[PDB]
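Following: one structure in structure tokens, then a few remarks.
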Amino acid sequence: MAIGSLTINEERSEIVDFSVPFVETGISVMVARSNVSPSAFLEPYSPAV
Amino acid sequence: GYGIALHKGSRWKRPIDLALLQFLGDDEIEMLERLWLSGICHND
Amino acid sequence: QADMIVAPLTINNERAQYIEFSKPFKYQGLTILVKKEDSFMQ
């Protein structure tokens, strides 16, 4: 057995038999944090009143 | 998703699947992640 | 009378012994859906 943070693929699943997945995992990108709470015309009840 | 590699002939695949599918059922797996992956300072 | 089931079929331990499943298309979960719901002089 090979337990750990292994991820299912196509080449690996060809030559070995994986179990049922139990943690989701994909591809992601991480960035920093950007540096208002607006109201266009302050819209009391929209352009109705 | 993640998984467990085997011997391609281990025949332990079946005894693991039913055991693992139970922990995904009601309260077992849905409790471990609170103990380890439960960090703070999330999005706002 | 059938050989495959191409439909939304949840993977369950109870029904994993009589028939065998495959790798899922997409991952999901269970949620709850509920409904939602003279401005002066009150």
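Numbers in chain A come straight from Swiss-Prot, and the residues shown are 535-569, 572-585, in order.
According to its header, this structure was worked out by electron microscopy, 3.7 Å.
Cβ coordinates come from backbone N, Cα and C, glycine included.
Per Swiss-Prot, mutagenesis A:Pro580 to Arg is noted as: Changed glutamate-gated calcium ion channel activity characterized by increased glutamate and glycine potency. Reduced to three states, the DSSP call for A:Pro580 (mutagenesis position) is coil. The Cβ neighbour count for A:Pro580 (mutagenesis position), using a 10 Å radius and every protein chain shown, is 10.
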